[PDB]
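Asks: First the structure, which I've put down as structure tokens, then a few questions once you've had a look.
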Amino acid sequence: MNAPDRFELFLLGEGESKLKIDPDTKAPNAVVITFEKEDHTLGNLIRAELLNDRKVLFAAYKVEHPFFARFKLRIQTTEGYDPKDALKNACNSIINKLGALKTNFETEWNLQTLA
Amino acid sequence: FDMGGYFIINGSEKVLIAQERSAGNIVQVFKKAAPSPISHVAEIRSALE
Amino acid sequence: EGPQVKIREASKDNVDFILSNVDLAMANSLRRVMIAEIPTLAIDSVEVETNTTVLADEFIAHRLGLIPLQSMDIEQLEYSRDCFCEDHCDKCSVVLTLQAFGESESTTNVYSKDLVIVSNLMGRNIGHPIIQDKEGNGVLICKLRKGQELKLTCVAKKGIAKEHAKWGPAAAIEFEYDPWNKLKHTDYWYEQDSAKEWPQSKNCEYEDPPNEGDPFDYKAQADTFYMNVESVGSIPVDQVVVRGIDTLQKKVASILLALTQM
Amino acid sequence: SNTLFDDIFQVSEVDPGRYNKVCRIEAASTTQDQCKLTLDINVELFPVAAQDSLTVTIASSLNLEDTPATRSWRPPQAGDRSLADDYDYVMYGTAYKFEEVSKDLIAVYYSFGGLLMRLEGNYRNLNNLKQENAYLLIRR
Amino acid sequence: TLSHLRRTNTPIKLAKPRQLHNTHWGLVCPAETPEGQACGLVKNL
Amino acid sequence: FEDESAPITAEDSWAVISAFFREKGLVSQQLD
Amino acid sequence: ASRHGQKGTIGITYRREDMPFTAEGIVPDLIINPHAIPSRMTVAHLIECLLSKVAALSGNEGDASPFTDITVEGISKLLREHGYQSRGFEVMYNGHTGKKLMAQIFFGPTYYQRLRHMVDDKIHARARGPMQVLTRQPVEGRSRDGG
Amino acid sequence: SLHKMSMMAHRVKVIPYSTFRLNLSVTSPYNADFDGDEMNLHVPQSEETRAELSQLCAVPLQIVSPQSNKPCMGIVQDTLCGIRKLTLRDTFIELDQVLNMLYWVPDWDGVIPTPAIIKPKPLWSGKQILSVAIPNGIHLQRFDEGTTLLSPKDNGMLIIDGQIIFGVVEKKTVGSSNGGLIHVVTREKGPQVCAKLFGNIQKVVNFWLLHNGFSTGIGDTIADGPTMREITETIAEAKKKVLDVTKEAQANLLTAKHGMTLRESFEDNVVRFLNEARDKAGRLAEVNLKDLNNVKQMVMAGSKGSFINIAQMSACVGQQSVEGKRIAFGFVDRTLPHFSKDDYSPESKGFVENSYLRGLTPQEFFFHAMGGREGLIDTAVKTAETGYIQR
Amino acid sequence: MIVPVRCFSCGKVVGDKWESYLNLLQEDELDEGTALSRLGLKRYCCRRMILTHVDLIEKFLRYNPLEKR
Amino acid sequence: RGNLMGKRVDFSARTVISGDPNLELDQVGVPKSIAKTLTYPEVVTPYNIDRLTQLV
Amino acid sequence: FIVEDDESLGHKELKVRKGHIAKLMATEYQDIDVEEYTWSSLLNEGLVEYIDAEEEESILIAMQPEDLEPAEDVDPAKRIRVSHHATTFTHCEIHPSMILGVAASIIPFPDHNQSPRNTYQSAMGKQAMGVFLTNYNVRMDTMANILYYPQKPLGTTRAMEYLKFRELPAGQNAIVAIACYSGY
RNA sequence: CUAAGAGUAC
Ligand SMILES: [Mg+2]
Ligand SMILES: [Zn+2]
Ligand SMILES: [Zn+2]
């Protein structure tokens, strides 16, 4: 009766965007980015790749409520480093690693004969 | 699998719950309370089937 | 350069491999994508013309939605939501038909091999119900006493396991790391001796056992994950892994595109 | 910045208690006959055994330069130089009691996130310790 | 249905009928009775 | 088993119980 | 509810990828709170879970009759022979991050009943509606849009 | 709705499912579970009623009850257990999990605390992260049994300026107890800050317990062989003492305690012996249980369970009593037809020497059923009578 | 009622193994565990999916059809 | 007792309750259907003309 | 069960022996050619007896035959039982698990539970959803609830195969984890 | 519609 449609887990609704960025006032050079129609699958990966960065002072994420498929991600970097740039670098690193893994798995599978 | 043991009254399945009672033709002796002038009462609920 | 993979076993439905030189987050994200995010074909809509069976209409519709269907070329199919047709067309759906009658004095079994594709597949490799057993009969959809009939038409769209588990091609995914507990990510419950009471995993043979005298290594991270991916049958298991990686990469690329466009 | 205190102690006892990663050690100063120490240490991260000589220092800051936490902690960047570079086991805590054990002896209590330390000795060299935050540095 | 077809009701003295008596052994279920007002009064064979 | 007059075991009593429920049923009292 | 008076409603539902999983990829159908166990002392629930795990592994049927000489020791030995921890604990991994859970989880099959009390037969709200003819007060019952 | 706290003003949050949703901490004043309980909602229809509902009946204003001048809401269930596990001395948290837990606190000021251990690896302690939730400026000092200014057992509690100096946080600190953290915070900073503290503690501890995990199993009710042997020896010694007292009474050598008959004194002695036997066996079993035992962990945190639960599940269920007496001779001079006449032995009159782990013999099962039936009957009669008295 | 199409927990397709399972039990006189292992059901989720099924549809098939053609 | 000391009322709801660790202490989760059924009368003011018009 | 002197063995023993069990087994297997041996045959030959509460006052009952009839290193895992140290039995319980009713006979390991939990389950299993009859499709009942996939219990009692619970189950075997996962 | 009864949830 009150159950929401399942496609609301991954389909953007009317009048909302995938990302929204809000400057954070608690600490300098920090932003909070709300990802809509996303969950842990993306958040944990992005956060860890951000934490691999050396100029990122703080990186965390949280899913405030399981009912809604959205999560908040707080990023704070050193002075002179745009947190949006940090997010871009983390995403580019993730894509490069996944491409390398896809290539390696394809090569390893082609080496098989019993499949 | 239906086991029966019920009636069909106006299309409704009706079951008779077993009603518990005290047995008849048995002498039972009971002590009475202090205020009452009778101390013990032996009674039988006589009945003939 | 990057994450390294070495696969132990390969089959038609199972691939057992080792994923080394990779972060725990990346391995877990890949596992989650394989479980939930890979597109697949499955029956979505059912029009029941005749049903004199002993099963309810939505009972059979639910069973039909759970029938695995070939999804090799599912990328060439469109989602019904972003197709310009009215309800369903040939660019976004596959139409199957089931028509069974109880003409035999014995029970007649309605299998998934009886499903017949009516729409024009346009050369794609989608729609055919997946047959695995040796007898050649697929899933046991229903049973018919003599004289009973079942006529119905199914429309199958592409979907993901997030919308409904019937679109999941992944079945179970074994996932393990650090079999010897050298990272001390668990504290083993025990009564007398933890080592004796906890059976060793099969992957313990692939790592060096701890020396029992060395100090705890506080700098070591988690890598070298042993993963075993099973396939329901909708797509080959190697394609399951490859499409999971592709889907995760597409998600991250979409994040980048949105960030750049805004 | 400058070491508020420093000495060399010998450990006489290590008590695991009910813990698996933390042990409480009692130590006696090898030079002074009245300075003694009790300290909880993450033995998993820094093993300690009985009859072990430990150089123990209490400082007000880790930067080599003199003092000019209220500032957010940051991961140590490559090339950063700090007092901790000269020691093996560094903790950061707060003083929470200055007990007067006797006429000459005073004891100072420190808490490093729940790991407790009690340093007792004559007040002539423990005077530098005051009610504030302090770094405890240990080298074997 | 099976439980309903084997149900006994006791209409409701100075006794304590709600208690599970010793003599109830093997004749009525030691643990099967409503939690409401009927506790102990309604029994099952 | 082989001996006809051997004493029964705790496992044997279920056979007896089965026979009872073959002749009586669950609602024997109502019908009776 | 289980067969031991462990009634409860569904708090939330998680998809498979969010549930904790064992090394074999098995995820639970249900997760119940540990705190339901100690106060209620439903040991039979745990014993039945262990016996069900053994029976599902071996293909037999667990004989859970009351006054038999079946002990947790024997069930544990049989479970150990099958290659699992004798007390039913399994090393599980957090669904969100994939990291090992510091604590091992009691895990196994258990028989549950769906009870007749569903929330959709109980939810009821009333702004304004039919009034009783005598007292001019709201009528009684959700079947009558009562107050 | 037996008291004013069972009717409180809440703020609406519209959610997409068919049940009312409420914080775990507020269930105690409502006496509400989630095993099918239903609750009612009333909407004020005017600004005056709205205003006085928000300013007099609001949940934060009800935190400290006039009933016993102590808070009525506290940390309960998972969070309680979790917090005890989080504040142990052993608990240490790495940088990534620390950043997550810090971000999970809504009002966190945005500064990362200096880790308790800086070298060779930056580690934070559980107390350090939990102290972020506690508002700045709170002081608390409680001394448990045997705690000194140094805590060898880590018991007691010392919090200075909102930082936990020492002590394992458990029921006595964050439960609905007088002088606890809830009481101090509400009396110092106000009800709003206390409600915010509830939220912060719940969020952080729930996240940590999510990523740490907690379970319980059948193995948690098992004591090793030597402890079981000692428990059996204790039970046997108690049965021997009961037999000796029975022999003295049968020889008539027992003298009646003044104010009671011979049989009453004998029953008192037997019941005392069996009760202390169950207590001793339970104490042995509890001592045997390791700190990793999950039932022991829940008892120590105080979230659920007690010593008697451990004793009954692992050592011995104990003496079953009906109407305050041992099981009566329902048959002529015997409790069941499986015993001889005039048998006053512990097993005859309802002593359950087996634990729930071992299982009950048929006689013990029936006697336990009689005890449970007495409990249920008492529940029904009690609720009726207490309702009338309360009205 | 009738054998489920997929295992509830993991999602392995077990609706095509009911007839093979019965054939193994009857024709080959295998015990349940060996038959389940032979069919490829290794996780105990699938094993309980197939082992505990009760095929009620047979009973439903005994009654004469309501609408007979 | 049945009609004066206590009586049935309008603008009331009832349903099953669930726990939510992600709700504040003073918050209550309300089903969307119930929120759509129960109503509050807000007087039209220059301060709330816009949002009330939008709701209408 | 009836117990007599049985002078041949020199001690009390059940009147029933392996031969009667064999005949009952043969009759049951034939039902699923020999002379029929039914419960009435046991009744007529003086093998079993009907006892009410009044007659039960004047008899001694053995709980189980194998442990209480024969005249007198043990497994520590087994529960403690007393021999009663008395050999004058007149009857033997056919099976102690038969003291339970229809609803309580479904509980697995009821002797390892607190009694109020058994009472709660007895009350709550009548509200369990299963298949009440196989002909539900031809009955126009006011309300009917049916599971799609009833499953027989993995842990099952011996008494529940007389209650047809395996034929008409009212539940499912769900994979359950006991964990403080998310606080929900 | 009204009334009576039965079963039931916390
Ligand atoms: Mg409740
Ligand atoms: Zn289309
Ligand atoms: Zn499975």
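So this one's electron microscopy, 2.5 Å, going by the header.
Using the three backbone atoms N, Cα and C, a Cβ is placed for every residue, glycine included.
The following feature annotations were taken from Swiss-Prot:
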MUTAGEN   A:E108 to K  Transcript termination readthrough. Lethal
MUTAGEN   A:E108 to G or V  Transcript termination readthrough
MUTAGEN   A:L111 to P  Transcript termination readthrough
MUTAGEN   A:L114 to P  Transcript termination readthrough
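Walk me through where these features lie, including what they touch and how far apart they are.
Replies: For A:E108 (mutagenesis position), other Cβ atoms within 10 Å of its Cβ number 18.
In three-state terms derived from DSSP, A:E108 (mutagenesis position) belongs to a helical segment.
Around the Cβ of A:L111 (mutagenesis position), a 10 Å sphere holds 10 further Cβ atoms from the protein chains shown.
With a 10 A radius on its CB, A:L114 (mutagenesis position) counts 7 other CB atoms from all the protein chains.
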Asks: Distance between A:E108 (mutagenesis position) and A:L114 (mutagenesis position) at the Cα atoms, whole Å?
Replies: 13
